[PDB]
Each structure stands twice: as C-alpha cells, then as structure tokens.
Amino acid sequence: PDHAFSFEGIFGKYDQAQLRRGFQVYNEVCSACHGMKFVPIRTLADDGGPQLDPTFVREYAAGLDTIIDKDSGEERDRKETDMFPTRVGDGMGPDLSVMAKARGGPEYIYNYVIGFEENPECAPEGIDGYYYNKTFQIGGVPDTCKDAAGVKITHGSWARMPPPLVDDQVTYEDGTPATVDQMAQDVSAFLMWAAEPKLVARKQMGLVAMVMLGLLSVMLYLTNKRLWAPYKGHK
Amino acid sequence: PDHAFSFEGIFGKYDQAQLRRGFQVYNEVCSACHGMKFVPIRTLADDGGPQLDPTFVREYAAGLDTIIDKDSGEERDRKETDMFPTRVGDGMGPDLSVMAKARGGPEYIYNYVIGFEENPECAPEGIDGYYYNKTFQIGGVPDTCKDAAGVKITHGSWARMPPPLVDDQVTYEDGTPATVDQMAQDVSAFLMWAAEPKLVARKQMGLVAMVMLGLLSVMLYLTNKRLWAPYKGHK
Amino acid sequence: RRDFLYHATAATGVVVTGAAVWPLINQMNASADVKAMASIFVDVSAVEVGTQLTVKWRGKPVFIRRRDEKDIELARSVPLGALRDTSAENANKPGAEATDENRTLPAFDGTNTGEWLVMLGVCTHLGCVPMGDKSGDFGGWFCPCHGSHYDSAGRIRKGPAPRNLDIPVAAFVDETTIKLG
Amino acid sequence: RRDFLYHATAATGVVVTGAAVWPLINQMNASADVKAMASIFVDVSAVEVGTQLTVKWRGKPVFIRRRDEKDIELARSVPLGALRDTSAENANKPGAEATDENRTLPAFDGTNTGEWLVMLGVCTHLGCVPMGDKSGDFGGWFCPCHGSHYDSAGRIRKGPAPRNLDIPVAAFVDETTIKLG
Amino acid sequence: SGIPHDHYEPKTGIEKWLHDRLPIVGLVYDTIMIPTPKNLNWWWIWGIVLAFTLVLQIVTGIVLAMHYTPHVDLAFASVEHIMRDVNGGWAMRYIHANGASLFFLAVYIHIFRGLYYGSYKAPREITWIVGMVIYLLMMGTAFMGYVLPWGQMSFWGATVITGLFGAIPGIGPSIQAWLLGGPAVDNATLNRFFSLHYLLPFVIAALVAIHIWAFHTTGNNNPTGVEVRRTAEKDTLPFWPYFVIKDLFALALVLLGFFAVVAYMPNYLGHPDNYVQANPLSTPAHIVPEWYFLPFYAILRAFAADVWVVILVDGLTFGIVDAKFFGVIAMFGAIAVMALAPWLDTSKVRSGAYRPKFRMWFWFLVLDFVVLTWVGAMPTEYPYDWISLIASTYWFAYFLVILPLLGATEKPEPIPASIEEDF
Amino acid sequence: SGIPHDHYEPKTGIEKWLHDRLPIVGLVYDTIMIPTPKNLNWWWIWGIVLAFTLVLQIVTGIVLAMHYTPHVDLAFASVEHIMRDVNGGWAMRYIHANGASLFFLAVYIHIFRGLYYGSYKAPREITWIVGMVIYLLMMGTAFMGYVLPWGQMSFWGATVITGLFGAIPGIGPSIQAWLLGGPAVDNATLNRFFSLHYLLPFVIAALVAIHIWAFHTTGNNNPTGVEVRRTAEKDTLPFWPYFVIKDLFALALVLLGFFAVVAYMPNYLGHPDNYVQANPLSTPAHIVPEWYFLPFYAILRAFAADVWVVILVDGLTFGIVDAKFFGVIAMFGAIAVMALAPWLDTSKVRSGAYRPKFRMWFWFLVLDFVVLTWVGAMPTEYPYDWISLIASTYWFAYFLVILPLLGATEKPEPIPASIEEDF
Ligand code: HEC
Ligand code: HEC
Ligand code: HEC
Ligand code: HEC
Ligand code: HEC
Ligand code: HEC
Ligand code: FES
Ligand code: FES
C-alpha cells in the first residue's frame, strides 16, 4: 500500500543497506545538480546510518570537487572534515540537506520522483524547457488547464527538474532489482538520514524516559494515595 | 621639540588640512603595500576629519581595486560603502587601521618613518633584503652588534620596510614645503584619524560631563553640609 | 532657601538622569554601517541608451533600462484590458492605473517619460531574476524559474506571476544620476 | 514499609534527576564538528622522498620532508656546541638533547631515523612560515619575515628566532601513513 | 489564624546561629508551610508546571547560547551544528522550542481556571495585574526567539509584527526603524532580539517573585466563594508535603507526555518553512506566525471594512483612525480589557460554580478562544471573515457588558459555607 | 531598639489597599530608614559605588551585545563596528572596560576597610563568606570578558589561565578540554565565555541581595568596637536622607573622575597588544594578563624551586605535588585563608583603631598587596623572585599566624564606649 519505510514508527533504526543503495544513487545521479552543504562527509562512518569504511570515505572525498580554503586561497584536496559540495545555479537546484523536513516528508520525495508521466489530454504540447509532474504542487500550470478562477485541474504541476531515472539506471553491488521504485525509496531514506541522523537515539531516549517517568509517577501516586488516606476514608 | 600634534591635549580637533595632506600621501605611497580594511570609504565625508566632497569620494573609490561581492561572485565597482582594500602578502605589510593604538602611538610612526639612516660602524655591510631603522625595536640584529648576552647595542633594529620617501616625493595642492618631516607628521595624523575618528566628540562629551557632574557634586555638598549642621555645631 | 535649593537639586538630578538615559535609546537607532545603505546613487553616464543597466541594492538588483522605440510603441499600445495587474506597482505615486505615461518614470527634471524605466528586477512570483535584453513572447523579460512573460513596461503577462515589476521611489539628480531610496 | 518505600522514592527521584542533568554537562564537551580534528592522518604514499610534504592542520602547516644524504651528513655533523636551542623541541619524547638521532623521527615501526623528519612549519620568532627546498646559509629553511636561518634538522640558527622547529606528537601507521595528534 | 509557625529557631545551635541570615525562617514559616485549603481540584497545579517550564527554558537556552551565533550568515549553520555535532543537541532545541508551547498551553489553563473561580475578584487584583504583565513579557520573548534561527518564517513574522508599530500615524515609522535597527530586517534586529531574548526571562522570574509574594499574602482562591476563616482553622492543611506531592505527580505525568512528544512528534507544532534559509525576495504561502498568537492575529486581520457590522466605515469619521490602527487598538484592547476585568464584574459573589448564566457564557468564551485559534490560520476569504468578526465581538462583549449584567441579576444559587466541605 | 517603624499603613486609602502586596512596607521599614550610626567616615560609601558600577556594567553590556558577534572571524570587526558606526560606541566600550577597573579598585577598598574595622569578626561571618563568593564570581566574569574582543592578549591569557586547571594530575586535561570545548582555544571557548559572561552578573545581583539582607539584619560595623546599644538609641540616625546624600556626593565625585579618565586617559589601563588580531602561531612579549590578577599571578609564578626557602624541594616528598600544582594550591589558599579569617583572629576585640601592632601589620599588608601588583608585571629574573616569595610568605603569615598572636597579647588600649562620640 502506502509503502511505509522502516523508520516510520516507534522503532525502525534506519536499515543501512537501504542507505548505502541511496548513496550509490545520490552521488551518481542527484549530485549532478543538487548538493548537501549541511552534511559533513565523516558522517558516513558515524553509527545509525551507513557505517561505511573510513578509508573509502577519504577516497570518495578526495575524488569530489575542490573546496578551496578558509585561510589561504588555494584549491585543496577536500578532506572529509569539509562538507559535501554545493550546486547553486545555471540549471541547478536547491540543497537536499533538510528537504525531508521542509515538506509526511520522504513520502513527498518518493511520490515526486515517482511521477513524471507525459503531458495529459488538456495540454499535450506542454511547455518548452519545463517538464510535468503529478505531485509537485508549487509549479506553473497552462491557462488551458486552469478552471474559471485560476485553480488548476491537474493533480500536480510543471517542475523544472527532469526525470532523474530510467528503467535500470545503475547496478547494486549487493544484488537487487534496481528498478525506479526501489531507487526512489532508497534515496528518500538517504535524504531522511541526511536530515535526521540522530533518529534512533531519539527513539531510545524516548523509551528510557517514558519508562523512568512512568515509574516515578506510579510511586508518587502511591505516596499521594497514602498521605491522603486518613482524609478520604469515611466518605 | 617633541613636535606635539594638534590633538595632543584636552583640545585639538584634528586640523583637517593636515589630514588631507596625509591622505594625498597614504593613497600614493603607503597604499602600495599597506591597507586599512577596518576603514570605510564613506568616512572621508563624516565630520571631525577630512570633510571631503562626496563625489570625489565615489570617484576615488571606483578608481581603486575590485572588491568582488558577498552574494554573487562578480568583480564589482568597489562602491564606497565597502572598505579600503587589503594588501596581505608577498612583500607586503600589516594593516594600518589601528596601528596608532597598538603602539605614545603616532609619535612612534613619526620617529619610525623618520629614521632609516645608513648602517652604523659596527656592521656597515648590513643585511641583504633587510634595511635599518633607528626606532623599530622588534627586528633582528647581527651578532656583530649584540652584546655578550644577546642584547643589541643599536638604538633600533632592522625592519623589512624600505625607506618610503625621498626629499620631495609629492606635491601639495594647498602650497607647502613637502619635505619628509611634514609628510611623516601628516600621515601620522591621518592614521590616528583612521584609528580614533570620534576623538573630538570624546573631548566634548568629557567637558560637558565634567561640568554637569561638578555642578551636581557641589549641590550635593551644600545639601550635606546643611543636613549635618545641627550635629556638627557645638564641636 | 528651602524650596529653591531642594527643587533645584531635584531638577539637576533629573537632567543628569535624562542625559544618561538618551544614549541607551540612541544606540538602538541606525548605526553608521547602515545609514549609507538607505541612500544609493547610480551614475547613468551614457549607458548606451537602449540595452540595459543593473545595479545591486538591498540585496536585489535594480534594473535601469533606456527605451527602444519599438519597445515603446508596443508599450503605449497596451489597453488596460487584458492586463493582469493594472495597478502600476511603482511606489513613487498613488495606485494610478498601470499606464505607460505614469509607469515609465519621472522626466529627468524635464518633461518626458517614454525614454527611461527603472524597476525592481525581482519576479513577483517567488523572487527570481528575469532575463532581459528583449526576451519572451512579448518583447520584454522572461523568468526562467517558472515561465512568466513580462511586457515592455514590466507588467506581468503569460504566467503565474500575479503582479508586474514594482518601481521603487526614485528621483533624478539633474540629467546624469539616479537616486534609489 | 514506611522507611523502605519513602527512601526508595527519594532514590528513584535522585537517579532520574542525575540522568537528566548529565547531558546538560555533556553537551559542553567536544562536539562532533571537533572530535575529528584531533586525529589527522597524512598518507605519505611515495612523496618522491627528498623534496618536501606540507599539510594543513590546526590552522598551521605540518612539514613532512624526507632526507637527502647531504642534508643528513650536515645534520649529524653538528655538535651541541654553537647550537642556539639544544632542547629538541619534539614533544614525542623528553627534553633530551637536540640530537639528530632523537630529533629526526620514529623509525617507521622499524629501526632507522635518518630518513624522515616532520616538524611544525611555524617560526618560533613570531609564527611565520619559512621557505623550504634547501634555502638560507645552512642548507635548510629561511624565514622571510625577519631573516632566521634554520638548519637541516630544523634547529634555529643565525637570527632572532630563539628555538628550533618543534615536533608534534606523531607515530607511524605501518610504513605508509603518518598520525598527527 | 494564618499560623506562620516561625519554628522559633529552637532546633539546635545551627538553627540559632542562623539568626544572622534569617533565610530558613522565610522558607519554613512562609513558602513551605503555607496553609492551603483542602478543597483543591487538579486545576491548581499549573503554577508549578509554569515554574518548572520556565526553569527548563532558561537552562536549555543558556546551553544553546554556547553554540548559537547571532548573525545572518552563521545562525542556521550554528543551529545545525547543534542538532548534529553537539552531544544532546536535538534534545535541547526540541525541549526549548516545544516547552514554549507547553508554557503557553499551561498559562492558558492557568488563566481560564482563574476566570471561572473568581481569582481576579477582590482582594486579588495585584496578582492579576502582574500576571498580565508577565503574559506580555513572555509573548514578546517567544516572538524575539522565533526569529533567531533565521529561517524563512522568522523573517516575515518579524516583518509584519513590526509593521504593526509602523501602522500608527506620526510616530510609527520612527518606532519601526528604532526597533529594527534600520528600515528593514537585518543582522541588527537579530542582535537586539538575541540580547533581549536572553534578558527578559530574569525579569519574568522577579515578576514571578512578586507573583508568589502576593498570593502568599493573599489566600489561594479555593473552589468556593469562601476564605480560610481566620479566627483554629481545622481546615487549610499545609502545602508541604501534601500539595507538593500532588503537584509533583501531575508534573511527572505532564513531563512524560512532553517527552513522548519531543521524541516522536517534535516537528508537529512547527512550521516546515522555518527549515529553509531566508530569502527577502520571496515570500511563502500561509506564513501563519505561530499558534499562541493566532487569536490576536485574527482580531487584527478581521476588521477590514468588509461587513455590515464594519465599524471601520464609522471610525473613519476621524481621518486618522484608519483600519490598521483600528485593528491594532482592537488587539491591545482585547488584552487591556482582560486586565481590567476585576473592576468590571460588579458582583459581590465568587466562583461561577454558583452562577449558571456565567457558566454558559464562560464555556462560550472558551469556544471562542478555540475558534479564534483555528481561524488565524485560514484565509480572509468568505466565510471566515464573518466568523472572526463574530468571535472578536463576543470576546469584547463578554468582558465589557456581560459581567456587569450578571453581577446585577445573577444570584439564584445557595453559596456554600464551611470551606471544610466533608461531603 | 531596632525601630523598624513600619508606618502602620496609615497614610491613606492607597497605602491601605497596598495590604495586598506589602512592597512599600519593605522599602520604608527596612531598606531606607535603617538606623545607621553617626560615627561613619568616608570609607562606608564604596558599597554604593559598587552597586552603581554593577548596574552600569550590566547596562552597557546589554547594549554592546546588540552589536557584538561571538565568532573568531567577526568579533574584532564587530568591536570596530561599535567604536565607529554605532551612536555612542566608544562611550559604551570605554565605560564598560574601565568600569571593570573601578569595580575592582572599589572592592579592594571595600575589603581592606573591612579588615581594619573588624567587619569579618563575629557576628558578621555570612557577609564575609558571601563577599568572597562574589569576588570569585566577578573575577571569573572579568576573565571571560577580556577574551571576547579576540585580540592577542585575550588568546594567551585564556591559554595560560586554562592550563592552570590542567596542571593538576589525573583530572587536569579532562577539565581543560571540557572547559575550552576542545584541546585548545577556538570559537567554542568564545561562545561559552560570552554566554557565561552574559549570565553571571545576575547571580552576582542575587548574591548582592543576600549581601544586603545580611548587614541589614546585622548592624553596620562602625569605626568603633561597639554596637548601636539596642535597649531609645539617641544615636543611630537613619539612612535616608543623610547617608544617602553623603554617598551620592562621593559617588558624583567618583563618576567625575571616571569620566575624565574615559575621555582623556581611556587606553591607559589597557594593553595595546589587544588591538592586533590573534595569531595562535606568535606570542607577544610580556603578556601581563591584567592589573586585578597580578597578585595571584605572582603568587603562582613565584614558587619555582629557585630559593633556599624553596618549599617545592620539600613538597616533592610526594611525587604528585610538583611545582605547578603547588602554586595553584598556593593561590587558592591565598583566597581561602582570607575567607577563613573570621575563625583565625582569636581576639575578643574589634577595630584596629585600638590595636597598634595590628595597625603596623595591616599597613605592611597593604604594602604587600601593592608590591605583588607591581611584581606580576616584571620578569622572573633576579631579584624579583626573592621579592615575590617574601611578599607571598608575608601574606600567608599575616593571615595564619599573626592574628592569633595578636588576639592573645594585643590589648594595650582603652576601648571607647557610647557610640555617640560627641567629641
Ligand atoms: C538536474 C539535471 C537535476 C538532477 C539530476 C536532479 N535534480 Fe532535483 N531539482 C532540479 C531542479 C532544477 C529543481 C527545482 C524544480 C522547480 O520546479 O523548482 C529540483 C527540485 C527537486 C526537489 C524539490 C521539489 C520541490 O517540491 O520543491 C526534490 C525533492 C528533488 N529535486 C529531488 C531530486 C533527487 C532525489 C534527485 C536524484 C535522484 C534529483 N532531484 C536530481 C534539478 C535536478
Ligand atoms: C612596501 C614597499 C611598503 C610600503 C611602500 C610601505 N610599507 Fe610600511 N611596512 C612594510 C613592511 C614589509 C612592514 C613590516 C616590517 C617588519 O619588519 O615587520 C611594514 C611596517 C610598517 C609599520 C609597522 C612598524 C612596526 O613597528 O611593526 C608601519 C607603522 C609602517 N610600515 C608605516 C608605513 C607608512 C606610513 C607608509 C607610507 C608612508 C609605509 N609604511 C609604506 C612595507 C611597506
Ligand atoms: C539563555 C538563553 C535563552 C533563554 C533564557 C530562552 N531562550 Fe529561547 N532561544 C534561545 C536560543 C539560542 C534560540 C535559538 C536556537 C533555537 O531555536 O533553539 C532560541 C529560540 C527560541 C524559540 C524558537 C525555537 C526554534 O527552534 O525556532 C522560541 C519559540 C523561544 N526561544 C522561546 C523562548 C521563551 C518563551 C523563553 C522563556 C520565557 C526562552 N525562549 C528562553 C535562547 C534562550
Ligand atoms: C494573567 C494571569 C496570570 C498569569 C499569566 C500567571 N499567573 Fe499565576 N496566578 C494568577 C492568579 C489569578 C492566581 C490565583 C492566586 C490566588 O488564588 O490567590 C495565580 C496563582 C499562581 C500560583 C499558586 C496557585 C496556583 O494556581 O498554582 C502559582 C504557583 C503561580 N500562579 C505561578 C505562576 C507562574 C510561575 C507564572 C508564569 C511563569 C504564572 N503564574 C502566570 C494569575 C496569573
Ligand atoms: C550584557 C552583557 C554584559 C554584561 C552584563 C557585562 N559585560 Fe563585559 N563584555 C560584554 C561584551 C559584549 C564585551 C565585548 C565588547 C567589549 O570588549 O567592550 C565585554 C567585554 C568585557 C571586558 C573586556 C573589555 C575590552 O574591551 O577588552 C571586560 C574586562 C568585561 N567585559 C568585564 C565585565 C564585568 C566585570 C562585568 C560585570 C560584573 C561585565 N563585564 C558585565 C558584555 C557584558
Ligand atoms: C570579600 C568581601 C566583600 C565583597 C567582595 C563585597 N562586600 Fe560589601 N560588605 C562586606 C562587609 C564585611 C561589609 C560590612 C557589613 C557590616 O558592616 O555589617 C559590607 C558592607 C556592604 C554595604 C553596606 C556598608 C558599606 O560598606 O557600604 C554595601 C552597600 C555593600 N557591602 C555592597 C556590596 C556590593 C554591591 C558588592 C559587590 C558588587 C560588595 N559589597 C562586595 C564584604 C564584602
Ligand atoms: S519565480 Fe519568477 S516566475 Fe516563478
Ligand atoms: S617571524 Fe619567523 S623570523 Fe621573524
């Protein structure tokens, strides 16, 4: 049905293979236009998410663009301590660091990446340079598709992003059918990581605190029932 | 004698012709190596110092180096709202924004610019690439000039700055003998401006406050003498 | 005297208190690093009338473009009908109709309007910068973020952008300057 | 029982209070954006032994330079006499004499010292960066800020700089790596 | 009567040398063994909740300020530094942000408890005045604080809630500029707000000092229209340990729910648009400032000359009182009248548990509050305009006319004596 | 005796309805009409000076924080933004920076006034304890504050006065890292210090609250070893208006001198090197932290195993108590012993105006303080080492041994009766 993720609930600590797949997808597809400045590269070793091997992290970092410096202007080797690059303009898009919170979030990305079908039977010609999406709601609409008072008759609208993937864009090393849907789910989970890395710690803290406070509250209820006994016994 | 400036005292609001002369020198001599980032270009119209004509300020600004931008990387027109440029390295020196306070201050600059005489009769060969100054005290000294325990026998030391001026380096439009000493005094005053622009306001506030508080204190003394009278009359 | 001395001491205390309080209320006013920003001038100075002129201010661009006759006639030949926003967003005047006579600009301190037009280069849809130099389907400006077609005078057309390009408060400096603010 | 129940409630309250307080004292400790900084590795990986290797760290450069025999012999032929700073600033060991045997570096996890020397590229006079690649009047490093001549092993000579080039705490990672911190 | 029982400092030599600094005398005699009635329901706890929440906010803020950098170019980045690198991070921020919500929720129940059981009625005016002063301070605080992340909603909320001050004539733009540090919003505003936001809580604590001093000198309301009968008072058990423990139990429950929220539903009360950096060139849809200011936002954006009950067309008699100024006055009055209440209710009676008509009107008032909360988020298009106008009109009507009429003809009830209600 | 004269709230209806919140009762009865002796010299003013200076510092700081940006890359720039663009600028900064100097100068005279006229003697111990606590807080505050400009002296002063905590064994480096936010100094330290620096003053005010509560409950010391003779007390005029006006006159004079300084000699008490940005790679000569910490700096850097009176070679018996730790303990003890004084002076007597030997030793102590101040700035080369050692030894000797011996054999003086000294 709704294709719920793993983390959608009181449990679900970010199944990591899914995140490694999303990383294969993000660095080879989405990175061409998008960036994640709010994301340090070293986080690809921190627990909770992709617990990759540090050495591979340093390699992948040195293999990225050149972030010059802060003290002496000079194109450095881009050490992991720096942040992911930033694609800013000239046919590029926003930053995906926290896009999983600026919208139930990841379901938006899934049902957005999912859905770029051809132009409907109201404006088949479409638009030059703009492509159609069935779920983006903040895009333009031709006058042919609007109602009598400016509202659109289409489910979604026209987004400036092209279709990101075809039937079998990339291979998975673990062994898995790399259709469009699985890639969309995986990349959605990866972005949710990039936004909420400390999710599992959140849940564990919540459990511990609920327990301890229920205990404290029960003990206080007993103490209250006791103290207030000689005044609530005859009635 | 000590060649006291105008501002050296309870008065002396920064004789402005001196500062215009110092500006003629700073932009044509010292600016080649030094900078004043901590100084906006729009201060050359604010009262207290050189009350130049704004239009000339905009011209002189546009005639300087190119300060690119903060939002969109692109070499602009170096608008006055920006700050003076910065010469950083490769044969360049520090920033003179507040050098008149990081040392009685301006007298240091005067007696420093003044004094680059030839090497003394202890090390006439000197050093390659370094030149000698009578008053700089934070420079190297050859072993031939040091005493038995590392202390130098010279008045000053060897500074990396070359002699900035000759006998008649520049002309003054107002009409004045532009010898080295007058230029040194003028530029010292200009730097003191660049460091303490709000000097005259300081002095006027001090006067006003001294007066008002002396008045208040006198009135309170009278009130005290009165109240405490019936208890200090028999003795 | 009792009355005089006591009341005078009180008055002096009050005066000193006020002289001490005023700066605590003055420091919050505009510092020097901002007063200059309010008034910004652009020296047109022979911009080769007819192509364009852009300058940064308030963090957004301020478009100063001369007029090309063909652009003008296309402008003056636009009846208010079929005009999305007929309010003449220009804040240098009242809500008068979005007409080219009112919508072009002041007259150099002289008497003429169909020669200069300085507007805020910020698309009213979501704040993108339209491309100039005769573009779009109306011989004006085209917004590449979502496809909004502007006209010669800057009034919005053919797109989601609801209103035209606003016009900040600006007056001339006697035939070679512009005052933005 | 009275005693047991009351005291146990108090104990539980105390435990919960402490579990809530600890993080308010833990957040002030070193955040994630800094823990990584403490440990930095440099992959030597065939630096063409003999010329130089520089890397940024702590905001200052860390010089990792192989040894050239002529540079070595000049080093090992320096008696402690006539040596300004004979303390061997290197913090990976005690204040042992500033000798090349102790002053060069650890031995790759093996047994040899006259082949690598990694010091802090910061002049002890006032913190300038000396120029390397065989410079100065001693076949080592030269500081252009005031003229301080360093030697092959980095010990200060011929200038105001009081002490030699310090040596941070560093150990090897089994023959291809360096650990700085 | 009013037994203080100073303890006479007879314990031992320690309690006798403490005759230098009385402090323990104060605590014991007054702030711990303060006789409180037995008839207290579960509505007299929320003050402890508010005190604890205030302490919590102050602490978490003092911690955050160790990592927040007030500047347009480094605020967002510092907030992310917090939520990612710092050890506890997300906890402090979520506890700070949401705890504000609980704070205001708790003051709402604290206030409406009061309106019911005549806690504003004499002799308890000072407490009411101080409470309204506080409410104002804490509203201003939360406002200054929502700005610091320099998100997108921050900017525009500040923009509008500062254009208010500029609406008024003659001294509007001057105040606007003196408050923003300039013509529009920029780093200067941010610095002001951070400082101010980091200072008012202490003023609030002091005001809470006077708040607590007042209702210790003046007896706690009690469910009925009766006092502790000072003249020995078998009623009025002490505060410690009974009511202390009751309040702590309720507080444990409340914190349990609060942490469950923090850990499962933390971004629920927030606005996602505050997670995108600011663009002074683009405004999002449905700014919707927050949820504890929607009532007054609606009272403001209701009066627009768009109804047959539009009093703006009539107020236009004077050419100075335009619409904007009218709405601003309406909001300031919505609060001033709540403050004036104790001198409007002309009843020699007390808690509405013995005033039926008052019960009905009061529940209508609670409903009006909820409705206003729900309306400030919805557009100004029909029919919501009529709804907002009706609700504001009823608020003002209640607080101005309804209470006098009741005080006149509202005594068909047998008042209870003997605050010792052993039923 | 101790006439409070509550005023009985008999003024009028206003002073009768104020029976809800007592506040004016407190002010009048206690904090204004507090009977103070007639025998007060000009040394009992400096408390008013300290209160006013504290208010001044708090205000000026709240103003500066509207323009200061805590970050390594924008602190210096913000300070210059202040001193140049802002309207008042230089005034606030110079008044903030120098007022700290006056604050400490005034506490020095406040403290030494106390040591003379037995103000630490019973029954005035609590005041002394609270005062030492304050002194500590305000030292830490000024330290945190000297760092914010991110000049050159800031960095290195912080470096050393944090390496202190690291000297101790076992838990030194951990505390150092937990305090600096990392191995060495960087922006994290700056944020901590700014927050902390913007918070402690309020704790100080509260502590000043208790400071004022104490010596109102306990009578003000007086030049004589006598009390106000409570049993009606023709002596002991009230505070208002007499002593209020006297203190305000002295305060006007002091502010006059202070503003003359601010306007003519503002950069005199400062270190020029704090006007050059920081270089973690280069240290200047003669860091010389400040002038209100030189005594303890010298007591610290004196013990170095470089004298025949070097007790470090003897303390080396235990392999853990090295030199550094010894100096740190010596400083902490230099303060702890001053705090312990009231339980070391074994004299059933009072103000040294009737104890000659005490006068001589006390003037020697003042001289020792001045000498320590002058020595912390000069190098550790001969002869200054012997001087510092002698001075520290005398400080400790005074406070440990000298007072007992006096209390034993120090009563060759006729004590004065009748605090009404109509001479
Ligand atoms: C350029 C060829 C792109 C690549 C490849 C990808 N994206 Fe992108 N994206 C691009 C643009 C120009 C825009 C703006 C669209 C607009 O109309 O404004 C976007 C937008 C997105 C968004 C935001 C949608 C929204 O509601 O605002 C998302 C969530 C997004 N894109 C996701 C995404 C992913 C996961 C990609 C890799 C699989 C990817 N995009 C590639 C440009 C380009
Ligand atoms: C390059 C050709 C220079 C020009 C022209 C001027 N200055 Fe300079 N200056 C330069 C250097 C490389 C240095 C550093 C010297 C050193 O040994 O470190 C300086 C230094 C100064 C100083 C600081 C002196 C001190 O005590 O540290 C001052 C006050 C100074 N210079 C003044 C100055 C003036 C007024 C000039 C124009 C008349 C000027 N300098 C020109 C490099 C160069
Ligand atoms: C010691 C400092 C401090 C105190 C005290 C404090 N806060 Fe804050 N507050 C901050 C900081 C820092 C931020 C910005 C970081 C953040 O948003 O969490 C902030 C942000 C906020 C926010 C926005 C939260 C967000 O994430 O957008 C609100 C709402 C708020 N404060 C309300 C309050 C209220 C109400 C009080 C007390 C009455 C209070 N704060 C006390 C420091 C403090
Ligand atoms: C605008 C009104 C208002 C506000 C806001 C308010 N109070 Fe009260 N408070 C009252 C009134 C009325 C009473 C009843 C006093 C009585 O019964 O004598 C009261 C009573 C109390 C009590 C004792 C009885 C009780 O209800 O718990 C406490 C504790 C208390 N308040 C704390 C606080 C704190 C802490 C805050 C804010 C941080 C606060 N209040 C805000 C008006 C207010
Ligand atoms: C509300 C904030 C605030 C308060 C309260 C405050 N200050 Fe500061 N203080 C600052 C700021 C901001 C700076 C940095 C700007 C500056 O140096 O003037 C500073 C800097 C300082 C400095 C260094 C001055 C300089 O220019 O180098 C000292 C010393 C100092 N504080 C001491 C104190 C003491 C002592 C107190 C009270 C006991 C105090 N401050 C109260 C905000 C405050
Ligand atoms: C370490 C000691 C110490 C410090 C520091 C200190 N005090 Fe005092 N203070 C005393 C003592 C002792 C007395 C004498 C009390 C008495 O005579 O009963 C006193 C008395 C006073 C008095 C009343 C008589 C007088 O001397 O003026 C005031 C007012 C006062 N202090 C204010 C302050 C303030 C404000 C501060 C700090 C901001 C401060 N003090 C710091 C110890 C201290
Ligand atoms: S932003 Fe200009 S049209 Fe969408
Ligand atoms: S700084 Fe290296 S020698 Fe002067």
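Quick note: numbers on chain F are straight from Swiss-Prot, i.e. 2-232, 237-428, in order.
Per the header of the entry, the method used was electron microscopy, 3.8 Å.
Backbone N, Cα and C define each Cβ position, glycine as well.
Long-range neighbours of F:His97 (heme b b562 binding site) (same chain, six or more residues apart, CB within less than 8 Å of its CB): F:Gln58, F:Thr61, F:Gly62, F:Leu65. For the recorded site, F:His97 (heme b b562 binding site), the DSSP three-state label reads helix. For F:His97, F:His198, the entry in Swiss-Prot reads heme b b562 binding site.
Within 10 Å of the C-beta atom of F:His212 (heme b b566 binding site) sit 21 other C-beta atoms, taking all shown protein chains into account. Secondary structure at F:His212 (heme b b566 binding site), as computed by DSSP, is helix. Summarising the annotation, Swiss-Prot assigns heme b b566 binding site to F:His111, F:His212.
According to Swiss-Prot, the mutagenesis experiment F:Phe144 to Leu or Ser carries this note: Loss of binding affinity for ubiquinone and ubiquinol. Taking Cβ-Cβ distances under 8 Å and a sequence gap of 6 or more within the same chain, the neighbours of F:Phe144 (mutagenesis position) are F:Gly158, F:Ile162, F:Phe298.
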Rounded inter-Cα distance in Å - F:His111 (heme b b566 binding site), F:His198 (heme b b562 binding site): 23
All-chain count of other Cβ atoms within 10 Å of F:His111 (heme b b566 binding site): 19
Under 8 Å by Cβ from F:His198 (heme b b562 binding site), counting only residues of that chain that are 6 or more apart: F:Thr142, F:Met145, F:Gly146, F:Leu149
Across 4 unmodelled residues, the distance in Å between the CA atoms of F:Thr232 and F:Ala237: 6
Contacting binding-site residues, sequence order - F:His97, F:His111, F:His212 vs ligand 5, Cβ under 6 Å: F:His97
